[PDB]
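Trainee: Here you go, one structure.
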Amino acid sequence: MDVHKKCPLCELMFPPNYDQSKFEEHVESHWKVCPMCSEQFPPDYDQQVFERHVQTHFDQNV
Ligand SMILES: [Cl-]
Ligand SMILES: [Zn+2]
Ligand SMILES: [Zn+2]
């Protein structure tokens, strides 16, 4: 019966003909983003681990 595109990260759903690219754009909008290098992560990626990534850009001296 699945007549819609399910977002995998939230509860939303879309017309089955919903602009693929716009849908990719939706999905991307949940991702966490490193403010220095822009790497992206699952929204639920561990916050400690995530912060450690950011910090490393500094600790390292880029
Ligand atoms: Cl740590
Ligand atoms: Zn979503
Ligand atoms: Zn980064």
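Don't overthink the numbers, they just go from 1 along the chain as shown.
Header lists the method as X-ray crystallography, 2.8 Å.
Each Cβ is built from the backbone N, Cα and C atoms, and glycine gets one as well.
So Swiss-Prot has the following annotated:
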- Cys7, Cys10, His26, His30: Zn(2+) 1 binding site (BINDING)
- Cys34, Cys37, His53, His57: Zn(2+) 2 binding site (BINDING)
- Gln48 to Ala (Swiss-Prot position 771): Normal affinity for ubiquitin (MUTAGEN)
- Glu51 to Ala (Swiss-Prot position 774): Reduced affinity for ubiquitin (MUTAGEN)
- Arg52 to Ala (Swiss-Prot position 775): Normal affinity for ubiquitin (MUTAGEN)
- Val54 to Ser (Swiss-Prot position 777): Reduced affinity for ubiquitin (MUTAGEN)
- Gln55 to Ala (Swiss-Prot position 778): Reduced affinity for ubiquitin (MUTAGEN)
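Set these features in their place in the structure for me.
Mentor: Within 10 Å of the Cβ of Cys10 (Zn(2+) 1 binding site) there are 12 other Cβ atoms, across all protein chains.
Secondary structure at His57 (Zn(2+) 2 binding site), as computed by DSSP, is helix.
The number of other Cβ atoms within 10 Å of the Cβ belonging to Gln48 (mutagenesis position), over all protein chains shown, comes to 7.
Cβ contacts within 10 Å of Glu51 (mutagenesis position), excluding its own Cβ and spanning all protein chains shown: 11.
For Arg52 (mutagenesis position), the Cβ neighbour count at a 10 Å cut-off comes to 11, with all displayed protein chains included. According to DSSP, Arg52 (mutagenesis position) sits within a helical segment.
Around the Cβ of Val54 (mutagenesis position), the same chain contributes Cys34, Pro35, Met36, each under 8 angstroms and 6 or more positions distant in sequence.
A 10 Å cutoff on Cβ-Cβ distances gives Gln55 (mutagenesis position) a total of 11 other Cβ atoms nearby, all chains included.
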Trainee: Suppose we draw a 10 Å sphere around the Cβ of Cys7 (Zn(2+) 1 binding site). How many other Cβ atoms does it contain, all chains included?
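Mentor: For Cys7 (Zn(2+) 1 binding site), the count of other Cβ atoms within 10 Å is 15.
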Trainee: Write down the Cα-Cα distance for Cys7 (Zn(2+) 1 binding site) and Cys37 (Zn(2+) 2 binding site), rounded and given in Å.
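Mentor: Pair distance, Cα basis, whole Å: 26 Å.
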Trainee: Could you state the whole-number distance in Å separating the C-alpha atoms of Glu51 (mutagenesis position) and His57 (Zn(2+) 2 binding site)?
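Mentor: If we compare the Cα positions of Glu51 (mutagenesis position) and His57 (Zn(2+) 2 binding site), the gap is 10 Å.
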